[PDB]
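*Asks:* Would you mind keeping the following structure in view while I ask a few things?
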Amino acid sequence: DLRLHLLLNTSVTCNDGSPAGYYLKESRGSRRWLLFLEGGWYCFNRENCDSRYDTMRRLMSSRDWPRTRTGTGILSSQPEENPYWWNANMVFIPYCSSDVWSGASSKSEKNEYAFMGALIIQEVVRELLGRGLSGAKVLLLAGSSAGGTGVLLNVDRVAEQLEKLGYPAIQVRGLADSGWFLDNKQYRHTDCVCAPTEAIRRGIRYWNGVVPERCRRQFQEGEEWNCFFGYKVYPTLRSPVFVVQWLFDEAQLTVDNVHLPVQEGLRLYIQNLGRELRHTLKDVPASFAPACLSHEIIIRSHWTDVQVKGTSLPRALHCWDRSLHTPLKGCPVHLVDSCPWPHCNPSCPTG
Ligand SMILES: *[C@@H]1O[C@H](CO)[C@@H](O)[C@H](O)[C@H]1NC(C)=O
């Protein structure tokens, strides 16, 4: 299991000012480090953050965190559950900043909550260097849902941080699971109070959110919300990033106001969503995108079960590792389903 360490720099906090932290399981012989960002939506004003504090407090505070957590999926230490990186050093970073890992603002006389996601990542990396990360060969920053978007927003900053700290030999890579969203038209209506473009636009100002520098320079002031959308931020990144995304992601459908006898309009909407997602992945060389209606994969215990074109995700990730040492015979890394309806892939999760 992974053991809790609260940050020694107690100025790097969860939303309510309690210290942020990480869960760690070291692997003495290993020079591989997996840092996983938890997900769980976000909040973007006083009223909706107050409601989140009432009923989702673990995502806003470390006060009730347990001393340990069990690693599952890519965080499992058993080769049977995790064929990919079972022997790596494992870190689970709880999501307690409600800011898609983008914030750099403290709780103060003017701020009821602290939004410190981007600083939590930097501080975890800094404190791990003294616990063995200084000897790393590869640091894989992974994450699911809001944590997957967090990978896209932070992977290059982790790389820059390690370079400036004097560790240019650590290879920083990203694994973004279920964080690749489309700013598409909703199937029906709008209400918010959501259209994620508007909520993210407000969140960035509420959180003092930060985005990767090259993306920020493209979109400029007032338009940094664009960098929260994978297909727009990905081309600006320098670190290798493997993208995992269900073609019919449940969170995407939720923000699109789709709630599942499907008639023609909704059928065409769903098929076009899968086609648009597939189009955005065409030039992403390392990707795994099954035609399923689901959400998240990499920390699920049965993550080894789904396959695209006969290749599982742990295999694709291993092939990615080999590619980062010309395509490899029978070891693909670009795996995007082409069939057009959820569960047209027989290996999709059953629910
Ligand atoms: C603690 O974190 C804050 C915010 O990231 C930073 O400004 C400060 O230098 C840090 N101090 C130490 C001792 O790590």
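Indices start at 1 and increase along the chain as displayed.
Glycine residues also receive a Cβ, built from the backbone N, Cα and C atoms like all the rest.
Swiss-Prot lists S145 to A (Swiss-Prot position 232) among its mutagenesis entries, and the accompanying note reads: Abolishes enzyme activity. Unable to mediate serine depalmitoleoylation of WNT proteins. Here Swiss-Prot flags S145, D249, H295 as active site, charge relay system.
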*Asks:* Using a 10 Å radius around its CB, how many other CB atoms surround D249 (active site, charge relay system)?
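*Replies:* Counting Cβ neighbours of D249 (active site, charge relay system) within 10 Å gives 26.
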*Asks:* Same chain only, sequence gap of 6 or more: which residues have a CB within under 8 Å of the CB of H295 (active site, charge relay system)?
*Replies:* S145, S178, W246, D249, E250, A251
*Asks:* Counting across all protein chains shown, how many other Cβ atoms sit within 10 Å of the Cβ of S145 (mutagenesis position)?
*Replies:* 22
*Asks:* According to DSSP, folded down to helix, strand and coil, what is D249 (active site, charge relay system)?
*Replies:* strand
*Asks:* With 4 residues left unmodelled between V193 and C194, could you check how far apart their Cα atoms sit, in whole angstrom?
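*Replies:* It comes to 7 Å between the two flanking Cα atoms.
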